[PDB]
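> One structure coming up, written as structure tokens, with questions to follow.
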Amino acid sequence: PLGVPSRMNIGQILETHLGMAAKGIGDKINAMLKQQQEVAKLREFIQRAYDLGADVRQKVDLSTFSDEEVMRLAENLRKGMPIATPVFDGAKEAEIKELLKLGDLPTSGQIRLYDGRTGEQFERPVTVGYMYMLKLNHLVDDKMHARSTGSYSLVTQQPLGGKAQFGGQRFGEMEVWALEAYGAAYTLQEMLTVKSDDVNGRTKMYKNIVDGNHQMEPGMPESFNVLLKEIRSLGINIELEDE
Amino acid sequence: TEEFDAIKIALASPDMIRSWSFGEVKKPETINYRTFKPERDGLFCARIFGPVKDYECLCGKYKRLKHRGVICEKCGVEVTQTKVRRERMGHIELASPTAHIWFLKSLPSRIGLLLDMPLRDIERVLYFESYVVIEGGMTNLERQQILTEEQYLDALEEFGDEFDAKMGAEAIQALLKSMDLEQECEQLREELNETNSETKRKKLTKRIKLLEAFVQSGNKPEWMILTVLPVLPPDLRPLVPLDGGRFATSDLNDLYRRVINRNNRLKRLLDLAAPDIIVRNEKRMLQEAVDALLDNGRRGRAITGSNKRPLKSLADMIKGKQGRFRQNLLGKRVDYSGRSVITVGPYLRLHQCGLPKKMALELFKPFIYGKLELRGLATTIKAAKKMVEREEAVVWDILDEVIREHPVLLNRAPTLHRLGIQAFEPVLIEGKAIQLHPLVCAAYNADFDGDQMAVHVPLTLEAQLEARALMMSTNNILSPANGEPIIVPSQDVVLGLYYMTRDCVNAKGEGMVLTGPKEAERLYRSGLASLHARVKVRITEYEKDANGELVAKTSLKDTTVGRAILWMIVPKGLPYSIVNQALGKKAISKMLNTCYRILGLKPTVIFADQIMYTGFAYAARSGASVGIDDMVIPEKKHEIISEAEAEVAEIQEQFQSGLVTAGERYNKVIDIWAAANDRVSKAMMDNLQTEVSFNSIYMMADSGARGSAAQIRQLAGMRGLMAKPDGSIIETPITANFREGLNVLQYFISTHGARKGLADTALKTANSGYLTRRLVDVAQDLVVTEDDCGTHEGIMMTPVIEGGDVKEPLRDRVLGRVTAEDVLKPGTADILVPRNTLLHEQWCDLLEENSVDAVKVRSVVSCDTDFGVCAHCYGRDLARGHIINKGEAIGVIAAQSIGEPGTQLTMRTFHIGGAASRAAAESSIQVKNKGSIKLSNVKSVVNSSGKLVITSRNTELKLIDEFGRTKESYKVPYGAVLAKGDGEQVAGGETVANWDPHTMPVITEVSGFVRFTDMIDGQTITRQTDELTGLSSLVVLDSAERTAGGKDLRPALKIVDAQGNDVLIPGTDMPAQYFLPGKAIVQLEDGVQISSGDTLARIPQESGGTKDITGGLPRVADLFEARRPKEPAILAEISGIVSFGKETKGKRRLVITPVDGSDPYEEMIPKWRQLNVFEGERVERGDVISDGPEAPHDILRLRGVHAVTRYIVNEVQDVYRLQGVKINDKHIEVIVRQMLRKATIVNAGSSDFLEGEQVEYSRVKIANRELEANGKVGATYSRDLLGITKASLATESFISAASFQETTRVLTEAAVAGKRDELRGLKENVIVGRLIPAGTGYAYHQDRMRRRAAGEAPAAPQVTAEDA
Amino acid sequence: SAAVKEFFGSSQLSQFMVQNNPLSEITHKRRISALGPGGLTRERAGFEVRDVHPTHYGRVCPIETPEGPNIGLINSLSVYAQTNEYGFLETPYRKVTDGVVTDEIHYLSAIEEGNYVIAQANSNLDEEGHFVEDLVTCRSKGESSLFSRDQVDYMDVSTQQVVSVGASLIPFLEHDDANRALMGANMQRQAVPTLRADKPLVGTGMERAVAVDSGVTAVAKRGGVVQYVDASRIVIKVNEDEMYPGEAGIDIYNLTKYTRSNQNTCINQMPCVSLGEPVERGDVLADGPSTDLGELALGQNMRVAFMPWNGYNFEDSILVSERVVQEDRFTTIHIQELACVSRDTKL
DNA sequence: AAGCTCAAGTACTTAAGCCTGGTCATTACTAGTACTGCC
DNA sequence: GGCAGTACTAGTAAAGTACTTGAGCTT
RNA sequence: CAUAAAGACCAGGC
Ligand SMILES: [Mg+2]
Ligand SMILES: [Zn+2]
Ligand SMILES: [Zn+2]
């Protein structure tokens, strides 16, 4: 109900009261008077939950007209097996409040339900009905991506997904400034070294977690090695210096 | 191992290259496709690097483990593992050395400034081309155009010869060893200041900043030339096939094979040992070979067949010429990671997450292999690698025993602020979606219609436990930006709790509490049979809370039971119920502030869980569903519609009849509809609060859940007005709403405003990390390291009133900041020696505002610490409410707190478009309440007309009572008359100011005599006649009506004394020379004595404005990137008196006369610029002149250091405070220093005047010489404000400024200085891969554990160490 | 062929066909793009072409872009709008006389709209020949004025030409804001063929034309007598000769049963004609991927109840009972292709 | 004649996350060589 | 049987910042 | 346990 005040979409509540009162507006017409034509067991119970509330002379009645007539006054609206509504010239609140005081069961849309969990007499009768919802498709984005041990590239030591092994999440720069924004010093350190890059971290780590102990403290990363050899072959040089 | 202090970058020497490298690579010999063994002594060798297999030899003589250490006799090769082939190095002996193109194509040429050659010209003349072996000698003074001549004096033209000055770079060393450097270098400091010809001092002041870099502790210039080429590691470039007959290799395999085949050719073809004047053909091929290893694209790229792309060089992997810099910071792929849909976990808490159960089968498996051997699932480690790697139905039990106490890293990809990556315990949940906590959903700018997040796995027990006490979301409940919590009960939780403490209305609606007192029992007892109280109005008849719900359940009471049970559900799991009373609807975010300040954080966790359960659980117990009938139409709607529709017919008949014009009907048609929504608005909000109070759509917008005062009006009454996509308003209002029959026209009109919000976020949802990036690149080295500094230098004065949003606001800028000294403004409160102030202290600094003008406060921008900022000057904001701790990257959390609110800002275009406003003024100041008149920056004086006439505009005319509170805010233009002065008491409903909204009189400030200056009949003045006065007086002609020759003549009523000298204005050294505009009224004679306040001339008309304030993210890009605004204001270069020059409809002028020059200091003012300056008292330098922004470069030059650090942190908040986001001043100031970190000193103390060096080093140089002892030196400066795209371009580090596309000019700057890069920043520590300094990496974080067994255990060796 | 294949696969203008829905198919062919070749505006600009112009009334639906990286760049085409002959869009208007509305239509150019005044579709009309009240609000070319019946020359066909087929199926579009009517038009763009297809309980008049007009519902070529009906084929015995149960000029109809589309879904065609039913030229023969008989049936109708349940429906979450997975009411068919291209080997 | 600053002219800039999809082609032209047909 | 032609197959053809620089104006 | 390249372009989610 809180998707209504911000996202201004009151027409789904129009469709909710509408699908509630489908038994009493214009599916009122084709639902029974045409027909329960295939099912001979609905033509005893549904024939009395219909005329108790709704009595508009525009909306045709069971007790006057037989099965073969609507199967002549509603051949014109057989394509509208439920109610028909155009886009901007359709239902009106003077017509909706006139056709919902009719519609079985409730009056003016709202009815006292009961809780499925507590049970008791439910305060403030609510807007219910039959909303026509829609399921979205399942693209391959919704498929679960599970990667622990796959292949690696040639010129870099990054993982790679594809046909058999799934794709791995990249660790982007804003993710670097989050753990960098934190006081965590070892998580971001092993995130760029032991996870992705180092050939000496992913092997020794996998050899120490299977023993039951901790993994060895991270030495040289592969970015330090590759970038350092990119520096050394030029005129400049980078050298790690101790304490 | 040990903590590494710092790294040092320097140029490579063969005495150093041959130290780590062994052997000698002679041929391009790789590993063949058949055998992996080395072929010959080339790039892949066993004697140089190492063998391939475990213990076998190359020939095949000894392969058994009997001979493991001793080498063979015929071919001695020691054998180890293949890992030593990676680390060991080799070096390629190049016969001729070559250049490094970073030192060549770069605009600051390292061999052109220091060694005086052309910086670009001769480099594109000598190196690749055919000009041959200048060093020294005695032929040609001219030193530029190399062939033929060329150093020091003989002989130019015809033929000459066919002087080093060599092609390539085998002898640029020999230029760097002699050009004669001694005639180029002691003499530098004399030619700058001594010789009057400034061509010699503007050419030689550029060439010391690279000259003194080698004189200092850095290296020598003779190592910029690449002599020996170090090899690439052997296993770093594998040669395996891809699939079948295709290959995937690096682009270095085609380039190291060429340099070696172009090396021995110069050695032995070419067996000479010749003079160097002969050979050309080899270094044109070898230099061509090494340039593809240097750079491809700066002169000529290196391409392959059917490939119009350059070969991927070693620099192109870093800078990304092909666009792979957008791929390097796109992210490195995590091997232990996943992705799925997100959903909501209500019963989930802030400690835990619910992730799917199939993802844990894959991502958590290395922790499973160490668990399978203890149980009966798997036997060994090898057979377990083929069962748990797949879908297995036995591992479900043994997986959960590892994940008892192992939280993970949750990750949403818009990782803007700190809380973008959070830590939670995994709960194994069926399905495919991860569960997200609802309080967390305020930190994640998201919804639940398709958003998908990631996850990571902590590996070591070191990094595991910091995901529980430092990374977990409920530990850090407060924002980095301000002291307000981001995580907050948002919509569904506050619905049942908001409805819970309510009272229905039939007659009476007060609030009641009876648990406790006794009077309201008898008072509210007898009402049950009366009309005052019922079964939903004012009743409670019971002692306590317990049986009130017993009586309420049996249909006798309805209200004050939820107020009775809310007072005991939440404080039962938590003590201190004295603070646990204020839930409210606007105090829903304030409870997580004061409950954290009074109580602890362990109160806050379960305190959020109880409010979580009783909030989300009872919302279904209320069941506040919105229907169509809940939207109650007011009765006053159709009456105001009927009155508004009946007036356009009358007004239309007025336009048809012709008695009125179009202008006075067109403003009436919009007037009758512009005030209709106000009259129908002030008819549903007062209808449902008196009749029904239990209305769903009223309570879901009256509360804090999701509601606005404009989105409810579109459904309920009438949506008022919609504008065009340009911005101009539509003349036809719209009247149908979402409830009634809404036609196609008004829906078509609403799309014009519906396209801006969603088309705004169209290209703003492809990309989300550059407004972060360009602001974290500048302030990355900001780390908390405080050692009892307590600095006083550069003290900042804070104005009690801010600079101004529109014309005159009233706001304060201090929050959580330390004080500078002892200030006693209040009567009860007192700030002592420096203490971190609270949120209550800004109301004390805002309360007594009529006494304070400068809040004494230590600032971030002025501190002694060079790399970091101390704990005092920064403040409190770390993650939580107490003081900052040591080791925090306060530069990235500051900038990312600026990148996150920029998403909701309006983005039209990066450089200013326009807006629309109207300027109006009234000469009717009537004070409402009583009190006194407070006046600031005014010089009141009584004239000869008997009127208290002011001499200043921008006078603060506010009603200040005996308590000092702002009640009014009025504007006083120039030339006004006050009824009462400053300090005199007024009464309610009394006029205290009156002027004319037609005339701005030219009113003097000093007494003396009036002397006619530059007024000649026929040139500047002409006898005319006014239209209102009727007196024929001397009237000055306009600027366009003047004759030829009077364009430079400016008329003046020059005020002199009785002695004929100039009368200076009191306060400044400004002569009183007021100019007469064209078409002025001069009713004054010559030589007659006047008094201070007499009217000289009048301004008959007033105009100006209509185009003004920008707002939004374009102003964010305008202020952080210091650029040119759309509306420049010509700021006054000199501080002094100001007086208008002209008043003509075409152009307006403005002239300031400091000491000697009056007339050439003219400032042209068009009609678009709204005049905010007056004709009186002196203005400051850097003061605003028009209705527009200022240039940050010139106000840096004029006013001082208390201007740009307070204008750039205040005006950016004028954007974010409009939308509602409150950002503290602490998180803007750390990048203001980084734009100010370089400057230019004027007095040479250690270096020369034009250096452009850093200022944190210059602060120590002025600190130790002036403060302590030893001959104090006035080493003053002139500042330099830059943009963040340039201040981060030239940094101290070389990888900090390598986040641009200009990695050529930075690496040479850190290369030639020998600069020791002390890695203080954290940005510069992830690319290098080392350990983070801010966490456990700082040197204070060194300790070890001790229990009582290991406390009595080392007591035995120290008794054992005692001898007998 | 080197220039026409480059546009067919590597172009900005040409993208993959969205075939998760016949409505997604029909909104894909009738699509506008602001971005084409390099001779026009770029992705980085567009803030004068995304905004709709007041002449576009009944000619393009201004809210029919997808919700994502591009808003206002697509803006697909409205229902009755049609490129007539030479690029000029001409939407129909009912030619109305003095007081009698004539049933004929005429295609009016955009520059010809400014020369005549056109009435509206929200006016009450009895059948085709009478006029209810002499003052009715009308629009000439964007301005608002009150005209009489003797001044009205043209009239709108219906209230349907202002919207597209993604918005003409939206029932209460007058009640929804356009900001979520854009996504409400995009929910039908990302639909999926469900098993138990259920037509909406609110009809518009466009659910039956998408299946017939597009390549969704099989239409017979010539009417005859049905002799046999199968799932994979529908044989039609059209009596081209004297009437006998001996067979005749058979037109076999292959119904595409289970193949892969672009959006990893399936296109289904279930027959409906029983044994012994004489068909007409224009009669339906089989269903579509979501069609019930001839109408469009994307989703289903379930019992809805507006209530904050307990926490779970926080922002945009949907809650549903255990019964939705006990029956295959939303169980769709997802088809994934595992393609691998053949090459050669060194050995 | 040296020179000093100033303004227009010029080149260059970096384009607010991550995520999967599918696909699509990795080059078509020139030169040498080998095979086949004809004299 | 020898020479020439040709086909096949393996290398191979928006809107800004800074920064430069040319020119106009003074000792 | 090893293989599914790299890159371009387009579509899509927010
Ligand atoms: Mg979403
Ligand atoms: Zn050997
Ligand atoms: Zn300090």
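Quick note: numbers on chain B are straight from Swiss-Prot, i.e. 14-704, 717-1389, in order.
The header says electron microscopy, 9.8 Å.
Every residue, even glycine, has its Cβ placed from backbone N, Cα and C.
In case it helps, Swiss-Prot gives these features for our protein:
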type	residues	note
BINDING	B:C70, B:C72, B:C85, B:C88	Zn(2+) 1 binding site
BINDING	B:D460, B:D462, B:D464	Mg(2+) binding site
MUTAGEN	B:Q504 to P	Resistant to antibiotics salinamide A and B
MUTAGEN	B:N690 to D	Resistant to antibiotics salinamide A and B
MUTAGEN	B:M697 to V	Resistant to antibiotics salinamide A and B
BINDING	B:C814, B:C888, B:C895, B:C898	Zn(2+) 2 binding site
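A description of the local structural setting of each listed feature is requested, covering burial, neighbours and distances.
Long-range neighbours of B:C70 (Zn(2+) 1 binding site) (same chain, six or more residues apart, CB within less than 8 Å of its CB): B:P64, B:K76, B:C85, B:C88, B:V90, B:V92.
In sequence order, B:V354, B:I355, B:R425 make up the list of same-chain residues 6 or more apart from B:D464 (Mg(2+) binding site) whose Cβ falls under 8 Å from its Cβ. DSSP assigns B:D464 (Mg(2+) binding site) to coil in the three-state reduction, placing it in neither a helix nor a strand.
The C-beta environment of B:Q504 (mutagenesis position), restricted to residues of the same chain at least 6 apart in sequence and closer than 8 Å, consists of B:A730, B:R731.
All protein chains shown were included, and the count of other CB atoms within 10 Å of the CB of B:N690 (mutagenesis position) stands at 18. DSSP assigns B:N690 (mutagenesis position) to a helical segment in the three-state reduction.
In the three-state DSSP scheme, B:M697 (mutagenesis position) falls into the coil class. All chains included, 23 other C-beta atoms sit within 10 angstroms of the C-beta of B:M697 (mutagenesis position).
For the recorded site, B:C888 (Zn(2+) 2 binding site), the DSSP three-state label reads coil. In sequence order, B:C814, B:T816, B:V894, B:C895, B:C898 are the residues near B:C888 (Zn(2+) 2 binding site), counting only same-chain partners six or more apart with C-beta under 8 A.
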> Looking at the recorded positions listed here (B:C72, B:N690, B:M697), whose Cα lies nearest to that of B:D460 (Mg(2+) binding site)?
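Answer for the nearest of the recorded positions: B:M697.
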> Name the binding-site residues, out of B:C88, B:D464, B:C814, B:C898, that lie close to chain C, meaning a Cβ-Cβ distance under 8 Å, keeping sequence order and answering 'none' if none do.
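Contact set vs C: none.
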> Select the closest residue to B:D462 (Mg(2+) binding site) from the following recorded positions, measuring between CA atoms: B:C72, B:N690, B:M697.
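Checking each of B:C72, B:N690, B:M697 against B:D462 (Mg(2+) binding site), the shortest Cα distance is to B:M697.
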> Quick one: of the binding-site residues B:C72, B:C85, B:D464, B:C898, which have a CB under 8 A from chain A's CB atoms?
none
> Which of the listed binding-site residues (B:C72, B:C85, B:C814) has the least company, meaning the fewest other Cβ atoms within 10 Å of its Cβ?
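With the binding-site residues B:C72, B:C85, B:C814, fewest surrounding Cβ atoms within 10 Å: B:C72.
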> For the binding-site residues B:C88, B:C895, which Cβ has the most other Cβ atoms within 10 Å, all shown protein chains included?
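Its Cβ has the most other Cβ atoms within 10 Å: B:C895.
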> Based on a Cβ-to-ligand 3 distance below 6 Å, what subset of the recorded positions B:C85, B:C88, B:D460, B:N690 would you report?
none
> Any of the recorded positions B:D460, B:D462, B:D464, B:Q504, B:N690 with a C-beta atom under 6 A from ligand 1? Give them in order, or none.
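Cβ under 6 Å from ligand 1: B:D460, B:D462, B:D464.
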> When you average the Cβ positions of B:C70, B:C72, B:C85, B:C88 for the Zn(2+) 1 site, which other residues in that chain have a Cβ within 8 Å of that mean position?
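Neighbours found: B:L71, B:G73, B:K74, B:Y75, B:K87, B:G89, B:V90.
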> Is any of B:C72, B:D462, B:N690, B:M697, B:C895, B:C898 (recorded positions) within Cβ reach of ligand 2, i.e. under 6 A, and which?
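Near the molecule: B:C72.
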> Secondary structure at B:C898 (Zn(2+) 2 binding site) (DSSP, helix/strand/coil)?
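Once the DSSP labels are grouped into three classes, B:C898 (Zn(2+) 2 binding site) ends up as helix.
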> What is the number of other Cβ atoms found within 10 Å of the Cβ of B:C898 (Zn(2+) 2 binding site)?
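Here the count is 26.
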> With every protein chain in view, how many other Cβ atoms are within 10 Å of the Cβ of B:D462 (Mg(2+) binding site)?
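So the number of other Cβ atoms within 10 Å of B:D462 (Mg(2+) binding site) is 13.
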> Inside 10 Å of the Cβ of B:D460 (Mg(2+) binding site), count up the other Cβ atoms and send me the figure.
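A count of 15.
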> Within 8 Å of the centroid of the Cβ atoms of B:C814, B:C888, B:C895, B:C898, which other residues of that chain place their own Cβ, given that this set defines the recorded Zn(2+) 2 site?
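Along the chain, the qualifying residues are B:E811, B:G815, B:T816, B:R883, B:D889, B:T890, B:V894, B:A896, B:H897, B:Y899.
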